[PDB]
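Worksheet for the structure shown next.
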Amino acid sequence: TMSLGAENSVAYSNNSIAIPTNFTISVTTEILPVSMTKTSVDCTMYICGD
Amino acid sequence: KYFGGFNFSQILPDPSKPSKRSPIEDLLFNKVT
């Protein structure tokens, strides 16, 4: 059975806050299609080949 | 579940059923066939 992920229990309280002290600049990537292969068909040659 | 005074008893999952869903979600599954 596939696991959805690890279990983490945030210690929620009324007077408990977590402020980060350091930072980690990360560079991610995202691939997005933009164009497509422009095609054109010949009705005569395809249907009636020679 | 003392979140300052807000009652999330209808949004958080309910452990008194084998589906472990919230009371609002229970209404949704019993409404869409």
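Numbering of chain A is taken from Swiss-Prot, so the residues present carry the numbers 696-745, in order.
Per the header of the entry, the method used was electron microscopy, 3.2 Å.
Placement of Cβ uses the backbone N, Cα and C atoms for every residue, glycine included.
According to Swiss-Prot, the natural variant A:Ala701 to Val carries the annotation: In strain: Beta/B.1.351, Iota/B.1.526. Of all Cβ atoms in the shown protein chains, 5 besides its own fall within 10 Å of the Cβ of A:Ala701 (variant position). Look at A:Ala701 (variant position): DSSP puts it in coil.
The 10 Å shell around the Cβ of A:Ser704 (variant position) contains 5 further Cβ atoms across the protein chains shown. Quoting Swiss-Prot on the natural variant A:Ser704 to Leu: In strain: Omicron/BA.2.12.1.
All protein chains included, A:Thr716 (variant position) registers 5 other Cβ atoms within 10 Å of its own Cβ. Per Swiss-Prot, natural variant A:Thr716 to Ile is noted as: In strain: Alpha/B.1.1.7.
Each residue contributes its Cα atom, and for A:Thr716 (variant position) and A:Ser704 (variant position) these two points are 21 Å apart.
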